[PDB]
Amino acid sequence: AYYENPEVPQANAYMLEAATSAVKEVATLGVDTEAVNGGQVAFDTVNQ
Amino acid sequence: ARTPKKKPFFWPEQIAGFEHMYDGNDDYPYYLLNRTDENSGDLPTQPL
Amino acid sequence: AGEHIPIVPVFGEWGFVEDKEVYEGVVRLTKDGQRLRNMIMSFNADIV
């Protein structure tokens, strides 16, 4: 008989999937053009 | 965060005097439980 | 020396919820998804 640690529940793994998708979601506004003039286009128009 | 997770169940009468054999640290490479008890002895069968 | 207010705040998307002001950069509710990852990171570190 050998000690059985918490193996990290399926609830934690389910939350990791929801977590990774959530943080990148707002972080990228929406890349209009690769490199310069990415997600900052919305900011750039009203800035000028 | 909140939930009990996979850890061994014991009885209060076989965990008596063992609290240095569980602490989350290496003070031990084994565990100890009470094998026999008064009012008819017992033998291991994985009682946990 | 101005003939108008010389202070120009730049905004991203700007408007009102109804009557309270609200505006957003690329960080607004990005904070949510970062905390779910941090949750799992802090809890499982304790298990380890």
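All chain C residue numbers match Swiss-Prot; in order, they span 294-341.
According to its header, the structure was obtained by electron microscopy, 10.5 Å.
Using the three backbone atoms N, Cα and C, a Cβ is placed for every residue, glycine included.
Listed in Swiss-Prot is the mutagenesis experiment C:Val303 to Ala, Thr, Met or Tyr, annotated as follows: Overpackaging. Note: C:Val303 (mutagenesis position) has no non-local neighbours, i.e. no same-chain residues 6+ apart with C-beta under 8 A of its own C-beta. Taken residue by residue with DSSP, C:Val303 (mutagenesis position) is part of neither helix nor strand, so it is coil.
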